[PDB]
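Asker: Have a look at this one.
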Amino acid sequence: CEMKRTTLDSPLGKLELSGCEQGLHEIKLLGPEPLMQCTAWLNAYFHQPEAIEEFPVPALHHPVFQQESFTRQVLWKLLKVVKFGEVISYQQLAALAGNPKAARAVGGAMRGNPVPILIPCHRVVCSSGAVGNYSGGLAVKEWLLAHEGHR
DNA sequence: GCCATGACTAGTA
DNA sequence: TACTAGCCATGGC
């Protein structure tokens, strides 16, 4: 567990994904088995979504996944039930994560998301139809949804 | 733990 | 559409 940095180029620009050999700690969209394993998935999602499940998801070494919380399930459930292309409501996820009367929490849960794109906090959307917000600029949410096949 | 937060909502004018 | 009065697991201290 040393936590080193490996940057990479994506159609969204460079994106620094840090982490130790125990797992992936982060993956920031700026303007060591795990990391290089995550690196593969990323290039796969991007230039080869035709079979993104053909690629193993790395280990998530980060305080949010180590303990047991709502934010936990919400994130865990976000990448296990919301597949490539699919879209889901803040609330609808809160259902998956147990407490359905807690969508607003699924929000703080989403911002708490360290591994975007890997854990698609972008497929998440306001029930009102409006494709809500995103930490790394709403622009990115557009492209992503878009690339997944949206208009 | 209590009290303030904010990437949510369904309801109402 | 535009404001709102519930509903929430966090974070702070």
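We number chain A the same way Swiss-Prot does; the residues here are 5-35, 56-175, in that order.
The header says X-ray crystallography, 3.3 Å.
Cβ from N, Cα, C; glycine included.
According to Swiss-Prot, the feature active site, nucleophile maps to A:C145. According to Swiss-Prot, the Zn(2+) binding site annotation covers A:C5, A:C24, A:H29, A:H85. Residues or ranges marked as DNA binding site by Swiss-Prot on the basis of experimental evidence: A:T95, A:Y114, A:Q115, A:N123, A:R128, A:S151. As a published mutagenesis entry, A:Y114 to E appears in Swiss-Prot alongside the note: Loss of DNA repair activity. Slightly reduced reactivity with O6-benzylguanine. What Swiss-Prot says about the mutagenesis result for A:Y114 to A is this: Decreases activity towards methylated DNA over 1000-fold. Slightly reduced reactivity with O6-benzylguanine. According to Swiss-Prot, the mutagenesis experiment A:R128 to A or D carries the annotation: Decreases activity towards methylated DNA over 1000-fold. No effect on reactivity with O6-benzylguanine. Looking at Swiss-Prot, you'll find the mutagenesis A:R128 to K or L noted as follows: Slightly reduced DNA repair activity. For the mutagenesis of A:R128 to G, Swiss-Prot gives this note: Loss of DNA repair activity. The structure shown keeps the original residue. Here Swiss-Prot describes A:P138 to K as a published mutagenesis experiment; the accompanying note says: Decreased reactivity with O6-benzylguanine. For A:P140 to A, Swiss-Prot lists a mutagenesis experiment annotated as follows: Decreased reactivity with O6-benzylguanine. Looking at Swiss-Prot, the entry for mutagenesis of A:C145 to A says: Loss of DNA repair activity. The mutagenesis experiment A:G156 to A is recorded by Swiss-Prot, whose note states: Decreased reactivity with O6-benzylguanine. Looking at Swiss-Prot, the entry for mutagenesis of A:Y158 to F says: Slightly reduced DNA repair activity. For the published mutagenesis A:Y158 to A, Swiss-Prot gives the following note: Reduced DNA repair activity. Decreased reactivity with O6-benzylguanine.
Tell me about the surroundings of these features in the structure.
Answerer: Under the three-state DSSP scheme, A:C145 (mutagenesis position) falls in the coil class.
Within the same chain, the residues at least 6 positions away from A:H85 (Zn(2+) binding site) whose Cβ sits under 8 Å from its Cβ are A:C5, A:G23, A:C24, A:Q26, A:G27, A:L28, A:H29, A:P58, listed in sequence order. Reduced to three states, the DSSP call for A:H85 (Zn(2+) binding site) is coil.
DSSP classifies A:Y114 (mutagenesis position) as helix under the three-state reduction. In sequence order, A:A127, A:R128, A:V130, A:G131, A:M134, A:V148, A:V149, A:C150, A:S151, A:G156 are the residues of the chain that are 6 or more apart from A:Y114 (mutagenesis position) and have a CB within less than 8 Å of its CB.
Secondary structure from DSSP puts A:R128 (mutagenesis position) in a helix.
Around the Cβ of A:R128 (mutagenesis position), a 10 Å sphere holds 11 further Cβ atoms from the protein chains shown.
Its own atom aside, the Cβ of A:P138 (mutagenesis position) has 20 Cβ atoms within 10 angstroms in the protein chains shown.
A:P140 (mutagenesis position) falls within neither a helix nor a strand when secondary structure is assigned with DSSP, and so counts as coil.
Taking the Cβ of A:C145 (mutagenesis position) as centre and 10 Å as the limit, one finds 27 other Cβ atoms among all the protein chains shown.
Counting only same-chain residues at least 6 apart in sequence, those with a Cβ under 8 Å from the Cβ of A:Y158 (mutagenesis position) are A:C145, A:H146, A:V164, A:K165. The DSSP secondary structure for A:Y158 (mutagenesis position) is coil.
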Asker: Which of these binding-site residues is closest to A:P138 (mutagenesis position) if you go by CA atoms: A:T95, A:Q115, A:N123?
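Answerer: Out of the listed candidates, the nearest Cα belongs to A:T95.
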Asker: In terms of DSSP three-state secondary structure, what is the assignment for A:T95 (DNA binding site)?
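Answerer: Reduced to three states, the DSSP call for A:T95 (DNA binding site) is helix.
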Asker: At the unmodelled stretch of 20 residues, I want the CA-CA distance from A:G35 to A:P56, to the nearest Å.
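Answerer: Here the Cα-Cα span across the missing residues works out to 25 Å.
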Asker: Using the Cβ centroid of A:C5, A:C24, A:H29, A:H85 as the reference point for the Zn(2+) site, which residues of the same chain not in that list have Cβ within 8 Å?
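Answerer: Neighbours found: A:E6, A:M7, A:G23, A:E25, A:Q26, A:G27, A:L28, A:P58, A:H86.
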Asker: What's the longest C-alpha separation between any two of A:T95, A:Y114, A:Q115, A:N123, A:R128, A:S151, the listed DNA-binding residues, in angstrom?
Answerer: 19
Asker: I need the least crowded one of these binding-site residues (A:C5, A:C24), counting other C-beta atoms within 10 angstroms of each C-beta.
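Answerer: Comparing Cβ neighbours within 10 Å for the binding-site residues A:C5, A:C24, A:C5 has the fewest.
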